[PDB]
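Peer 1: Once you've had a glance at the structure underneath, I'll fire off some questions.
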Amino acid sequence: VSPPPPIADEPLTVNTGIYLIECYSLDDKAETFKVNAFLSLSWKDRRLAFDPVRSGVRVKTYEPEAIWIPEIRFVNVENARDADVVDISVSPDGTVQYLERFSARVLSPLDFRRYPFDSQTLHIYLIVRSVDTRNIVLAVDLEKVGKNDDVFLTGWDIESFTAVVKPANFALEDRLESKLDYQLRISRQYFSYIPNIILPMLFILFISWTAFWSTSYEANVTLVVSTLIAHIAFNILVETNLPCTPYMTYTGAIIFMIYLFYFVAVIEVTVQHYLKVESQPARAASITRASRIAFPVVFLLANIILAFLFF
Amino acid sequence: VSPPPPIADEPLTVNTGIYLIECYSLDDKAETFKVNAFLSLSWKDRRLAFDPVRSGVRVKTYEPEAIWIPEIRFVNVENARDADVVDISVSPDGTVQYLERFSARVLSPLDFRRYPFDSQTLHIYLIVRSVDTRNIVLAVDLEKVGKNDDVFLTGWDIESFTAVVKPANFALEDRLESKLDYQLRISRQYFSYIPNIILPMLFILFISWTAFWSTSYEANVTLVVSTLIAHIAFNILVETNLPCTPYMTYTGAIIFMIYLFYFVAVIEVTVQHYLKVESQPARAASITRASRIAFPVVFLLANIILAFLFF
Amino acid sequence: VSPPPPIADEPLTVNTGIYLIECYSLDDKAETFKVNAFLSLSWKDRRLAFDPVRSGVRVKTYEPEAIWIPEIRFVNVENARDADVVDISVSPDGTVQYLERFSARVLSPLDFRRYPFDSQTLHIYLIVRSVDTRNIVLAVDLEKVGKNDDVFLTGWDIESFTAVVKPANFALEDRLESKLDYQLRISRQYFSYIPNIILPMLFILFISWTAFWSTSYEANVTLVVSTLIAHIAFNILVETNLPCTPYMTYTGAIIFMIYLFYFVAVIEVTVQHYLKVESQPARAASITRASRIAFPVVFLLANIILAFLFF
Amino acid sequence: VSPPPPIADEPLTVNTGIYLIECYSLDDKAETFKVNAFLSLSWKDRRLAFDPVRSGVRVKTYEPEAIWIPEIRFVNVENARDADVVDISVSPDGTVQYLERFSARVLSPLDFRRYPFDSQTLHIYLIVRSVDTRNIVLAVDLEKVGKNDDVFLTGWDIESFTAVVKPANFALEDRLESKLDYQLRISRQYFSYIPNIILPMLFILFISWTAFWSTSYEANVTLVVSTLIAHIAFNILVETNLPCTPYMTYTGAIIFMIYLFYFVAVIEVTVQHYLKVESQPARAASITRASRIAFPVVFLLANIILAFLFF
Amino acid sequence: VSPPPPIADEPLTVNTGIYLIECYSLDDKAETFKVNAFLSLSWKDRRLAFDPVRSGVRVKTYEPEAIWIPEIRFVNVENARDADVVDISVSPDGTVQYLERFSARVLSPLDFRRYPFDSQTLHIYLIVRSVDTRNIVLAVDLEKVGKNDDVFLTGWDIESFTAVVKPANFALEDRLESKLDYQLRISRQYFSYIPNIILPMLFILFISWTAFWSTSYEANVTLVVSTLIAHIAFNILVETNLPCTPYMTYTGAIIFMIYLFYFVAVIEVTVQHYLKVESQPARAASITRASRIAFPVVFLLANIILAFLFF
Ligand SMILES: [Cl-]
Ligand SMILES: [Cl-]
Ligand SMILES: [Cl-]
Ligand SMILES: [Cl-]
Ligand SMILES: [Cl-]
Ligand SMILES: [Cl-]
Ligand SMILES: [Cl-]
Ligand code: NA
Ligand code: NA
Ligand code: NA
Ligand code: NA
Ligand code: NA
Ligand code: NA
């Protein structure tokens, strides 16, 4: 067929409802995620209307090819969704109740400023282009919106799955387009990051600082340079599970700032030795004793300065 | 057609049966696995009933398009299963015997607390949404449940493949949903982990402790710092074949605890040298001799404390 | 059917228009990118013409199988596009207004000479092969060309999406081919590259130069050789997120030039020690004091020489 | 249609024949491989029998949908095969000659005990489930079994492609199943392994042993610990192109045994120094001179012991 | 329909022609490459013949389902090609002019003996199996063979795309098979390999040789062992972008030979120190002075010997 004709001159309202069955594969570098969910559609098509008393059955099942169904599409998806139609029910007044189960790969940008303490807002944009004959608007049936209790996103906590009830209606290539915003709110599980990356990164740094309670250049150079190399291993490791951000990330700042604490430790160590060869173990030991406090203090100051700038 | 009508207000029981042909690709990070199996369905549709004497044939074959077949779906799957229909047999009383061979990628969370000594319980959730006209319930035909003797999951031992006989029946978008739980129990093969990761990780640690039977700071710093670097190589290697767990894993704890045994060894070595420059080889050698026992003992204490906390 | 016949002997003009919905996965090594966009086509087929007064409807919808549609194809694609037809509208004069939403993986070479400060010009080549009966030419409807305000290419800034209005018409396997050039202009977001790769690469180099304010060969060899090893880690890391270019890249040149500053630092350090064993701490300290300026100066000269040669 | 009925009470024999066109992607970790081959089937269906004089053609071509074709399936495959039908020829007596060209990813476990000198036996299990009306058995037409001479598996030698002529017939879910075993025998090409992994692994070990012709702890610790680190690089590299085996592999044993030769070298070096600080360069040099022979000898003994245990 | 019948007793000649639109993804390890090209077929089918005067049109278009089309297949492909039919033109005499645009993943072995100075000959084998009724032979229409001017294979130079005009005709499972050989000749772009791998690999080796102008064992051991470790990083890096070859590669030989120049440098350094402890700085300095020439000379001799053996 073709669209149901207006029963006045009114835009056709299509009622939507996404129900998350599964959430999986949140790819941080690609800024994508996969979803498996129910998509529930509902519209009024009077042409399909009937009498429950006459036909003796209060609901009518239909195969999708048989009736007019709106061309609903996802906006922020890599390829068109994979969908199997579950049910089509028509109530006496001509109300269609569409239900399909779909799966799709979704493009939603992530903000890494507060990584790995960051929280995200994933989006699923539902859309419909209107026909010449008829204008189409989307609406949210809040009863058919949700997620099941099990959905689990490896590595994240799931706060809420809600929808912006008012659609964004606009012209696109001389036709009306109705766009809905479904929002999945998530928070990163950062427990593992503390013993697996953060504390080791600090231990290797604190080991570099033992060159302040040592008079031997040879051993000091080894202490600082070897631990600096270990810090590079961690800088490379963490920047690889991350995309090319045009903004300073929080961990990125910490790591970068640490590169200076190794550089300045090399300066101190280079100085302490230079004075011993010039025969002033006098000020060499003053500098070495100063560094012992200066470094832990400046480090702790800087980390507070940064945490304040980012949280 | 449409569902078989009730003799009376009784829900339709659909008999299920999963038979594993192949198990493969248990992805630890993604918390998924692939399965290739038979799915056997069986229901009563009186409309299909016949006389063996009249039609002269005791069993009737049907093409799937011809008859009513329940919309059975897997819950915890990435995308809908890939299935080829094997056989449809109808017995005189109107009993349908459906058989399809399918393959699917299945989402089942794994518990890494006891990794790599962990055992898992994989799930395959079978489901059916009920129609307006008729309610549908799932049931387990225990004769059509199993796995063949060859199924092999690279890297794991397979205990049992059984099913929770009582379905979980619940409302979902104002309709009854019948859900079955098929359970594949597995245990990790950890033989390789001992010589390929655990013993090397300990050898590099024991090598770090030779700095207690040495008076030379330069060589001691080298011993401890070099082996610490080797330990980082193993920490990175094992945390990469693992996902971002919001709980302390057992190996994660061991590894993290080892990072301290390197840090404290650096403290001892830094101290032993500091006293020699202050001219008290007196207590320096007391500390060095104490460490020789303190470290192996505290290490062995801690490992018992941990194994007890996790097993 | 078959192509619309000419009124005289003029080739058939097909009006094109690409509208980018999404841009994603710019793979630098493969020199590809994925696109999700609208493709709008428009041609004159008099056979379809009608009377608005007689048929009582001013616009006619058609299913794609029903009418003649030109075989439009993308040139620089891995596989043929994935497309779902959105709308076909026929105006009284026989003007067809085709609209499909497609997604494709596109091959477009990138120039890495100025990497990571490089800017690119991606291409989408639209094409049509002509029939024996009729000649077909492509044209640009500039109103149906664009991108939405959200398109975001992880890791890049998007300047413009425009089209070369004049098609390239040529013979290919004894038939006319009409080719259009759609151009997506982009610029790389290089912020992260400075603290995550460039500054660390320089800090490790400046640390190598502390061997000029040191008289100890053992510590000097350690300083230079250890930092050289750290530089290899960065050379390998950056050449891996890059393809095998038959031209000198800018970062490639910097990195390569740095390999010499380590090699020549080893020469200096090897010399300084050799003279002290020959008992001329006389010129050894002249050379060491010269290097202190020579290296930072020559390095800064060279970097200017290079930046000038590339920008 | 449905199966051809029996003349008298004999099961239907289906003649099989796999002809390998290509072998590729033997994935060692996944224990899989891809195959591209011809599958030739042949059975008697009298219902199709015809007269060459009447129908005027001595052989009849048929489209697969038109006639009864047995549901032949591969057992040990990830997903169902990708197949394009080449030819269906029916001879006057009702003999069908089926030919399809397929491609599939096949699950076949590999034995890594003798890796990288190991040889494998890959399997392709052909199967057929029997109908209610008729029993089906598979058979091997040895003339339609083979591989072309050009067929190569990157990184491997192909001995033979043969089939176990006698099928394994058994009950599965109350029906007869006929299973055939096609065997591809292969041997690993290990040439590259000697200069790219084995000899370097030994050179780094022999370098560690130069600490026996040296009196300097500082240099000795460096020699042994640095080469131990290089050995870890090789242990990690080779265990990554390998799956998690619940059995000791041969290379796994060699590598593990080497970890001890580094550990015991550290003991010796730690001892030699300890005696020099205790002033017995007397026995220190006895031990050091003993090690010089003890290590190469014990190493060579152990390697023979191992090679004997595995070959 | 079925094949066109002969005019005598001559096999049917099918004229072929591959036209490369795109070449991409030359995977060195897998020994594959992707291709996007036109496939042009042409045969004589008299049944289709017509009169230009009577039907008034000199060419006839046909949909593929309507006429007999030969079953043309690629031999050395992973899976069957993805093809969209472009055009079918029938000239009055009954000459069919088939044209499809396809894309496929192609298996073609590469020879790594001269890597990274190697040149390759990729193959595309076109094939056709003959029917009982008729014999089919392939032929090359050299006008419909080529590549466009843009084809670019990231990382390679493309010499020529030509075809072996004489097909290889042979029996396969009691039927004639006609096989054509299309050859894509390529040469590796090795510019990047010199500054990104070769020169660094040599610089680290030349740095190891500075231990000949040094009397200090501790610093010498560091120089040689540290650079040896850096050489392992490069050996692992280059053998990973390479498959498991059962033949000595040229770079493989160079790398392996270098492993000896590090081993023998360790011998020299171990000797020079041993004589100093035995008090013969007499011959120690003779050996050290000899090595200074012996190493650069033997190295340069060996490289010439190798280049001669491989080029
Ligand atoms: Cl969609
Ligand atoms: Cl499913
Ligand atoms: Cl409920
Ligand atoms: Cl209900
Ligand atoms: Cl296309
Ligand atoms: Cl199959
Ligand atoms: Cl093909
Ligand atoms: Na419809
Ligand atoms: Na049905
Ligand atoms: Na059409
Ligand atoms: Na059939
Ligand atoms: Na055809
Ligand atoms: Na050192």
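What you see of chain E is 47-357, where the numbers are those given in Swiss-Prot.
The deposited model was determined using X-ray crystallography, 3.0 Å.
Including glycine, each Cβ sits where the backbone N, Cα and C put it.
Copied straight from Swiss-Prot:
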MUTAGEN   E:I244 to Y  Marked gain of function, with a ten-fold shift of the proton dose-response curve towards lower concentrations
MUTAGEN   E:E264 to Q or D  Decreases binding affinity of TBA
MUTAGEN   E:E264 to A  Decreases cation selectivity. Decreases the binding affinity of TEA and TBA. Nearly abolishes block by Cd(2+)
MUTAGEN   E:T268 to A  Increases the binding affinity of TBA. Weakens block by Cd(2+)
MUTAGEN   E:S272 to A  Increases the binding affinity of TBA
MUTAGEN   E:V284 to M  Displays an increased sensitivity to propofol but not to desflurane
MUTAGEN   E:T297 to A  Marked gain of function, with a ten-fold shift of the proton dose-response curve towards lower concentrations. Also shows slower apparent rate constants for activation and deactivation. Displays an increased sensitivity to propofol but a decreased sensitivity to desflurane
Peer 1: Using the alpha carbons only, what distance in Å do you get between E:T297 (mutagenesis position) and E:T268 (mutagenesis position) once rounded?
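Peer 2: For E:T297 (mutagenesis position) versus E:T268 (mutagenesis position), the Cα atoms are 26 Å apart.
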Peer 1: Measure from each Cβ of the mutagenesis positions E:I244, E:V284, E:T297 to the Cβ atoms of chain C, and list in sequence order the residues where some distance is under 8 Å, or 'none'.
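Peer 2: Checking chain C against the mutagenesis positions, no residue falls within range (Cβ-Cβ under 8 Å).
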Peer 1: Here's one to test understanding: among the mutagenesis positions E:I244, E:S272, E:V284, whose C-alpha is closest in space to the C-alpha of E:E264 (mutagenesis position)?
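Peer 2: The answer is E:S272.
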Peer 1: Where ligand 13 binds, which of the mutagenesis positions E:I244, E:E264, E:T268, E:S272, E:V284, E:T297 are close by, with Cβ under 6 Å?
Peer 2: E:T268
Peer 1: Which number gives the other C-beta atoms within 10 angstroms of the C-beta of E:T297 (mutagenesis position), all protein chains shown included?
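Peer 2: Counting Cβ neighbours of E:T297 (mutagenesis position) within 10 Å gives 23.
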Peer 1: What is the Cβ neighbour count of E:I244 (mutagenesis position) at a 10 Å cut-off, with all protein chains included?
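Peer 2: Around the Cβ of E:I244 (mutagenesis position), 17 other Cβ atoms lie within 10 Å.
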Peer 1: Reported as an integer number of Å, what is the Cα distance between E:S272 (mutagenesis position) and E:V284 (mutagenesis position)?
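Peer 2: Here the two Cα atoms are 19 Å apart.
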Peer 1: Between E:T268 (mutagenesis position) and E:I244 (mutagenesis position), how many Å separate their Cα atoms?
Peer 2: 22
Peer 1: According to DSSP, which kind of secondary structure is E:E264 (mutagenesis position) found in, if we only use helix, strand and coil?
Peer 2: helix
Peer 1: Determine the Cβ neighbour count for E:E264 (mutagenesis position): the number of other Cβ atoms within 10 Å of its Cβ.
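Peer 2: By my count, 18.
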Peer 1: Ten-angstrom check, please: count other Cβ atoms within 10 Å of the Cβ of E:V284 (mutagenesis position), all chains counted.
Peer 2: 21
Peer 1: For E:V284 (mutagenesis position) and E:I244 (mutagenesis position), determine the Cα separation and express it in whole Å.
Peer 2: 10
Peer 1: Identify, in sequence order, the mutagenesis positions in E:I244, E:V284, E:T297 that approach chain D with a C-beta to C-beta distance under 8 Å; the answer is 'none' if none do.
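Peer 2: Listed mutagenesis positions passing the 8 Å Cβ cut to D: none.
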